[PDB]
Amino acid sequence: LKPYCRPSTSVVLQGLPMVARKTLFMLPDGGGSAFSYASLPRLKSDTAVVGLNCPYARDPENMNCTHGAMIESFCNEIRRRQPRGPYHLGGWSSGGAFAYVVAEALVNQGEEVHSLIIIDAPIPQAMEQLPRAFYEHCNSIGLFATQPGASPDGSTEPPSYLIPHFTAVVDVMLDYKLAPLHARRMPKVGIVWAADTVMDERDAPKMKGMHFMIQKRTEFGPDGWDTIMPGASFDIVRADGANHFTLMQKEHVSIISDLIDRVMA
């Protein structure tokens, strides 16, 4: 019996697909909402932006699908919007990883992927769970302002399904097995690396291993992305003064849209 996953929905966040020369498809980050990218400034290039929503955003307790089934769901919605490639993919955090894996799928189906936009995310991999307390700390600072249902200033508790959806997403990637992109023509990758961490490492929660959101970054090159996409051009930006979440706030978000305009110019 075929692995199942609810179909996915998507919305245009800016621009006009099909009429615009290119369309950038953003996969959802830990929260499961396309509106995480609604903070992206208007692209000055002739590019539209479409964002997908996780079909289990408000009931993560029912995410019973395999990552493969979820990827197929994302691909199905993308090709519904745009039947033929090339494609242009992207995402923040868990969405950046989903964007690669989606490219894997599309490339394996014989389609071309010309752009990949990664916003602060290490190459696709099983990952150790951050504890609830960490996310509740991020919320007390107002870092969930991008999440639709959450508090823009951290004055209230987050929606009941938010933090568990983060947990659910990390968990569905548990059985992921890395593989290099099987396309002779590599896409043009853009990567944004946050320079700061939410908490000082001395105050961070104890973990069994390392975590890209706990240890301050010191490596600002492809840092692994060049291993799964050898031969690709990488436009890499160091967001000094910004951490994983503030990177999406008005204070810094423009570096991301400038990058997209460059990679997709």
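Here chain A follows Swiss-Prot, giving residues 1845-2109 in order.
Cβ coordinates come from backbone N, Cα and C, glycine included.
Under 8 Å, Cβ to Cβ, and six or more positions away along its own chain, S1937 (mutagenesis position) finds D1873, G1874, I1963, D1964, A1965, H2088. According to Swiss-Prot, the mutagenesis experiment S1937 to A carries the annotation: Abolishes hydrolytic activity.
Sequence annotations record features per position, and here Swiss-Prot assigns active site, for thioesterase activity to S1937 based on experimental evidence.
According to DSSP, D1964 (mutagenesis position) is assigned to coil rather than to any helix or strand. Here the residue is the original one, but Swiss-Prot notes a mutagenesis experiment at this spot, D1964 to N: Abolishes hydrolytic activity.
Under its mutagenesis entries, Swiss-Prot includes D2070 to N with the note: Slight reduction in hydrolytic activity. On its own chain, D2070 (mutagenesis position) has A2076, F2078 as residues at least 6 apart in sequence with a Cβ closer than 8 Å to its own Cβ. Mapped onto three states, the DSSP output places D2070 (mutagenesis position) in helix.
According to DSSP, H2088 (mutagenesis position) sits in a coil region rather than a helix or strand. Quoted from Swiss-Prot, the note on the mutagenesis of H2088 to F is: Abolishes hydrolytic activity.
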